[PDB]
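These notes concern the structure reproduced below.
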Amino acid sequence: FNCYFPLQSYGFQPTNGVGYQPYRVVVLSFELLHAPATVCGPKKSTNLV
Amino acid sequence: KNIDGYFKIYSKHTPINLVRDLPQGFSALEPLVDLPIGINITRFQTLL
Amino acid sequence: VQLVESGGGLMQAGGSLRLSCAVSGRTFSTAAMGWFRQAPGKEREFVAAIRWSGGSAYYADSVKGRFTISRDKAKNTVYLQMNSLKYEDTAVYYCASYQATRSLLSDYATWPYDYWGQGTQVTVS
Ligand SMILES: *[C@@H]1O[C@H](CO)[C@@H](O)[C@H](O)[C@H]1NC(C)=O
């Protein structure tokens, strides 16, 4: 009484409603420190003339 | 050297015939490595 | 998970008997183990459950005060000490694992479990 476990399982069944269906989530956070920037984009090239 | 967050390593290999001290003469060191570490460095040591 | 029961057999009323149930596989730190029983011609009936972390126990009314459930984490085994055996206690007892982390231990009395052992016969004379 008044002493509960903080976690609970999710019910993911194939027949479950989309609201209750499992979703994989990735959250990407970008950081600019007082350090070199080491994650850059592809920076595409062109042909040479 | 450790500048602007980049760790730069230059080096040069030369043949020599002297057993006491540094040979007198002249040769330039071409860069080998540039490490983007951003790590504060103030001390170091050698490993043999 | 794989569940393997042991310890069933014939005992006289008033005696005591210890069942064993070794748990292997994904033995969750925040799971629970329960013992249930099914008598011939009767529906499966919840007996007792224990949470793996902490070892707090919950008992069905039919067994409260007589039976004790315990588990050895190091050995990944749960035990049922069946004291004060009665005629009605005669049944096949199955040990099951609750992968569902339920906050309220009593909910494990009614939760449908995931995996079941093979059963061990207990007969009370
Ligand atoms: C390096 O040291 C200086 C002073 O010693 C300090 O201001 C600076 O925050 C340090 N930088 C890192 C990346 O630790």
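Just so it is clear, chain B uses Swiss-Prot numbers, and the residues here are 195-242, in order.
Determined by electron microscopy, 3.1 Å, according to the entry header.
Just so it is clear, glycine is given a Cβ too, placed from its N, Cα and C backbone atoms.
Recorded in Swiss-Prot as a mutagenesis result, B:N234 to Q carries the remark: Increased resistance to neutralizing antibodies. Applying an 8 A CB threshold to same-chain residues 6 or more apart, the list for B:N234 (mutagenesis position) is empty.
Counting only same-chain residues at least 6 apart in sequence, those with a Cβ under 8 Å from the Cβ of B:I210 (variant position) are B:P217. Looking at Swiss-Prot, you'll find the natural variant B:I210 to V noted as follows: In strain: Omicron/BA.2.75.
The Cβ of B:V213 (variant position) lies under 8 Å from the Cβ of no residue that sits 6+ residues away along the same chain. The annotation that Swiss-Prot gives for the naturally occurring variant B:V213 to E reads: In strain: Omicron/XBB.1.5, Omicron/EG.5.1.
Recorded in Swiss-Prot as a natural variant, B:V213 to G carries the remark: In strain: Omicron/BA.2, Omicron/BA.2.12.1, Omicron/BA.2.75, Omicron/BA.4, Omicron/BA.5, Omicron/BQ.1.1. Annotation note: B:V213 (variant position) sits in a coil segment as assigned by DSSP.
Looking at Swiss-Prot, the entry for natural variant B:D215 to G says: In strain: Beta/B.1.351.
According to DSSP, B:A222 (variant position) sits in a coil region rather than a helix or strand. Annotation for B:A222 (variant position): spatial neighbours B:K206, criterion Cβ-Cβ under 8 Å with sequence separation of six or more. One natural variant catalogued in Swiss-Prot, B:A222 to V, is accompanied by this note: In strain: 20A.EU1.
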Distance-selected recorded positions near ligand 1 (C-beta under 6 Å), from B:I210, B:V213, B:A222, B:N234: B:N234
Sequence-distant neighbours of B:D215 (variant position) in its chain (C-beta under 8 A, six or more apart): none
